[PDB]
Each structure stands twice: as structure tokens, then as C-alpha cells.
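In what follows, a single structure is set out as C-alpha cells and then discussed.
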Amino acid sequence: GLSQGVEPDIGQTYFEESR
């Protein structure tokens, strides 16, 4: 992901809180 959400992508990065 490219944000600081709750679900990670691979390293220390995460998806956005979009609807």
C-alpha cells in the first residue's frame, strides 16, 4: 500500500482508508 492504514502491503507500508 502507499499509506498508513491498518492492512500492510509488504514492508512497513499500508493501504488507505478509502470507501
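The numbers used for chain A are those of Swiss-Prot, and the residues that appear cover 29-47, in sequence.
Note: Cβ is positioned from N, Cα and C throughout, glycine not excepted.
What Swiss-Prot annotates here:
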MUTAGEN   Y42 to A  Almost complete loss of Astexin-1 production. Is unfolded
MUTAGEN   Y42 to W  No change in thermostability
MUTAGEN   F43 to A  Loss of Astexin-1 production. No change in thermostability
MUTAGEN   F43 to W  Gain in thermostability
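The secondary structure of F43 (mutagenesis position), as reduced to three states from DSSP, is coil rather than helix or strand. Packing around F43 (mutagenesis position) is summarised by its Cβ count: 14 other Cβ atoms lie within 10 angstroms of its Cβ, all protein chains included. Sequence-distant neighbours of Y42 (mutagenesis position): residues of the same chain at least 6 apart with a C-beta under 8 Å from its C-beta are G29, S31, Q32, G33, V34, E35, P36.
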